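Visitor: Supplied in structure tokens, the structure appears directly below.
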Amino acid sequence: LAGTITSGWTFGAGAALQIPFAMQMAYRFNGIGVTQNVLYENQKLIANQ
Amino acid sequence: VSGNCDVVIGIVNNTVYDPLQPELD
Amino acid sequence: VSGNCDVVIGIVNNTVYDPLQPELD
Ligand SMILES: *[C@@H]1O[C@H](CO)[C@@H](O)[C@H](O)[C@H]1NC(C)=O
């Protein structure tokens, strides 16, 4: 859990790399077909949910 | 360039290179 | 763009505005 929140998916495939969580969500959103802009703009709302 | 500069929590004022405009001129 | 208009089925008309032309003019 600690690795996932801080390093995203980097720890699984190699030495862990630190990335901001907000940024990690943007990357993850990209994977599902939703653009990065939606996450930052709705970051307050997404966090609440 | 989607969005306006009030909705992001983390931001910086770095200048965009904007390479395309000079060529058009 | 991908070739002639006629081959595609369900194609609808109207404008496809492009940024470069305005600056040039
Ligand atoms: C945390 O990050 C935000 C941007 O997301 C920034 O505005 C703020 O200054 C930072 N605060 C600390 C304590 O790092």
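Numbering of chain A is taken from Swiss-Prot, so the residues present carry the numbers 878-926, in order.
We read in the header that electron microscopy, 3.4 Å was used to get this structure.
For all residues, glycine too, the Cβ spot is worked out from N, Cα and C.
Natural sequence variation is annotated in Swiss-Prot for A:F888 to L, with the remark: In strain: Eta/B.1.525.
Where in this structure would I find these features, and how exposed are they?
Guide: In the three-state DSSP reading, A:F888 (variant position) counts as helix. When other Cβ atoms within 10 Å of the Cβ of A:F888 (variant position) are tallied across all protein chains shown, the result is 14.
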